[PDB]
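**Student:** Here you go, one structure.
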Amino acid sequence: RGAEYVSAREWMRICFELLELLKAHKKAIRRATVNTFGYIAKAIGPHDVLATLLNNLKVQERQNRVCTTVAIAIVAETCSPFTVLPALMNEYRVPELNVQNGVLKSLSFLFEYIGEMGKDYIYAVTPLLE
Amino acid sequence: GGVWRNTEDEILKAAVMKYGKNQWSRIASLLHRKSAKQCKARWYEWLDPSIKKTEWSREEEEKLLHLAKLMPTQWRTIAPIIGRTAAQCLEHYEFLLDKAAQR
Amino acid sequence: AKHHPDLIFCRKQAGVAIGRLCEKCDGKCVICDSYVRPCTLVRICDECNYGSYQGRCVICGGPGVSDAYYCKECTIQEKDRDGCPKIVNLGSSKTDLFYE
Amino acid sequence: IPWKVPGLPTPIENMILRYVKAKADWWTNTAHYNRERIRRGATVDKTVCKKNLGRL
Amino acid sequence: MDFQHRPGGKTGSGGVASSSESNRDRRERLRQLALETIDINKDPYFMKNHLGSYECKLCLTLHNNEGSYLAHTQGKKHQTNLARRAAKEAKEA
Amino acid sequence: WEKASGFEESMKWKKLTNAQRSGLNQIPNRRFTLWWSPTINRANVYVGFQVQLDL
RNA sequence: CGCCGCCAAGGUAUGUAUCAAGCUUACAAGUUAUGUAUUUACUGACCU
RNA sequence: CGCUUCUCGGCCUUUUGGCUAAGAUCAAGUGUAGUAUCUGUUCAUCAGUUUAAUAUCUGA
Ligand SMILES: [Mg+2]
Ligand SMILES: [Zn+2]
Ligand SMILES: [Zn+2]
Ligand SMILES: [Zn+2]
Ligand SMILES: [Zn+2]
């Protein structure tokens, strides 16, 4: 409700700090912060916070890779699709276990959150799911 | 605690092989639990390649039996003298040969 | 829930008793444990909604704030038209944490 | 450390020994001097005192 | 104030991160350490897969991290069981 | 006077790189200078060059 | 018998490619596998 | 044909220089449910039990 009172640089420098805002054990912080990521990306576009949420996928710790998986789902569902899906397909080529599990669980929460809007994207992620 | 498992011991061997000898914070910066002093303690205790951690002999035992009688304590003093140099293997040899002399 | 497999549901016949959720578990589904797409109100039996058990959350058993819901994924799989999904037992979770 | 390196010619190693001995003489003669100066109260420098701690 | 003998720092630094980026860089540094030690030791059977885990090829065994592989040089000695493959390669010693 | 987190048992376990760990705290040295303000800033001992700030 | 009267450098970085005034001459000019001691990792939006 | 010397190339340490007080200092996490993978480790002939078929027991 107030995304016009900045210099457009602050929402980009707090989303890195919102990564360290995770691993808090209440489940209310961790369910509100993904909505904050979604409205940040609604404000300043889903192309710069996206690389931050994909760099949050090599942590070795849980409650920090699934809590950015949900953030990938919220940047997928708040603003329109086809802005997060090519890079989410691209990160599977990175030879690491955690980033591949993160992009698969982000596809899970993606289709879970979109429902009926997955009629056009099944043929695109079927070669990834195979 | 300092359990010092072998997966960290071989990493410490590779870190001593790459970096150096008096270079300890830079190699303890990659172990997630240990500081420099405990790594120094184990490397001068177990991981130095001049340590003869096995092959107990006859001459060093008869050397230390009238050397642990010169001084009853001070096993780390006589540890460069014997050449066993681990400073705890001498204690094991001492209590083992005193258990064998009592039985 | 699906997170802790040792929890069992009540599975008796559902009446007109509208289920409730606490402020800690608001928006949570009962079966799939999700947050989106609410479709069906939760109906529980009269034994699990009686006396001091009224206005009570389904999962944690705390004081209810909002109404409980089913998801559309539970609706089209028809996991809402089964028995009453009131969690009765509480084991190895929120019990040993009280002793620690 | 006694610095016994093998396979080395004698004139360069003993000229290194007398050069580090001359540096040691300058080092200890400056250590005595600034220790006496911070004893009687000449300088109040943190650099000189925190250096003279390790230089004693 | 003593501006010359204080613990100083440079402006615009940003500081140092939390535990996550620190042990991420620690695991990448231990990965580079393991790769350079097998580069010096010249091991042709060490292989990394498509998910960031290690494999002994004659062993056909997995290793979750670096020290899991570089402690597997003493046990289940198939490296001496390649003497049969060398005898198949050359009938004489 | 000051009571809020003076001992500060575990602050919040941050990193404390160089200066915020070992350096001195500037806020007591500025609140004490704020506390004696008319008699560290009095107008009539040296009545010459005065330097007013912006606004 | 009556000391003493304080400025600054030390901190908010500096290396670049364009665009006027400041200053300057106003000039020269057709081997699979088991059991266990035992770690390392991974999962469940696990949890005050 | 052999031998000594010189020059050119195919090359097997090259790290950002040196010195001061190793230049000085630093680096906390759980508890629950479950799984994968290393190290260590060890693998004489009828009848029935069991098992998809196999692999424990009693028998001479
Ligand atoms: Mg500086
Ligand atoms: Zn609840
Ligand atoms: Zn559901
Ligand atoms: Zn019920
Ligand atoms: Zn028996």
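For chain B, we keep the numbers from Swiss-Prot: what you see runs 8-110, in order.
According to its header, this structure was worked out by electron microscopy, 4.5 Å.
Placement of Cβ uses the backbone N, Cα and C atoms for every residue, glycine included.
Residues annotated as domain 'HTH myb-type 2' in Swiss-Prot, with sequence analysis given as evidence: B:57-108. Here Swiss-Prot notes a mutagenesis experiment, B:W31 to G, with the remark: Abolishes DNA-binding; when associated with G-53 and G-82. As a published mutagenesis entry, B:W53 to G appears in Swiss-Prot alongside the note: Abolishes DNA-binding; when associated with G-31 and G-82. Record note (Swiss-Prot) on the mutagenesis of B:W82 to G: Abolishes DNA-binding; when associated with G-31 and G-53.
I'd like to know what surrounds each of these features in this structure.
**Tutor:** Here the domain 'HTH myb-type 2' (B:57-108) has, by DSSP, the following mix of helix, strand and coil residues: 23 helix, 0 strand, 29 coil.
According to DSSP, B:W31 (mutagenesis position) sits in a coil region rather than a helix or strand. Taking Cβ-Cβ distances under 8 Å and a sequence gap of 6 or more within the same chain, the neighbours of B:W31 (mutagenesis position) are B:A43, B:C46, B:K47.
In the three-state DSSP scheme, B:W53 (mutagenesis position) is classed as helix.
Note: B:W82 (mutagenesis position) has non-local neighbours B:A75, B:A94, B:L97, B:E98, B:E101, i.e. same-chain residues 6+ apart with C-beta under 8 A of its own C-beta.
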**Student:** List the same-chain residues at least 6 positions away in sequence whose Cβ sits under 8 Å from the Cβ of B:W53 (mutagenesis position), in sequence order, or say none.
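**Tutor:** The list for B:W53 (mutagenesis position) reads B:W11, B:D16, B:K60, B:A93, given in order along the sequence.
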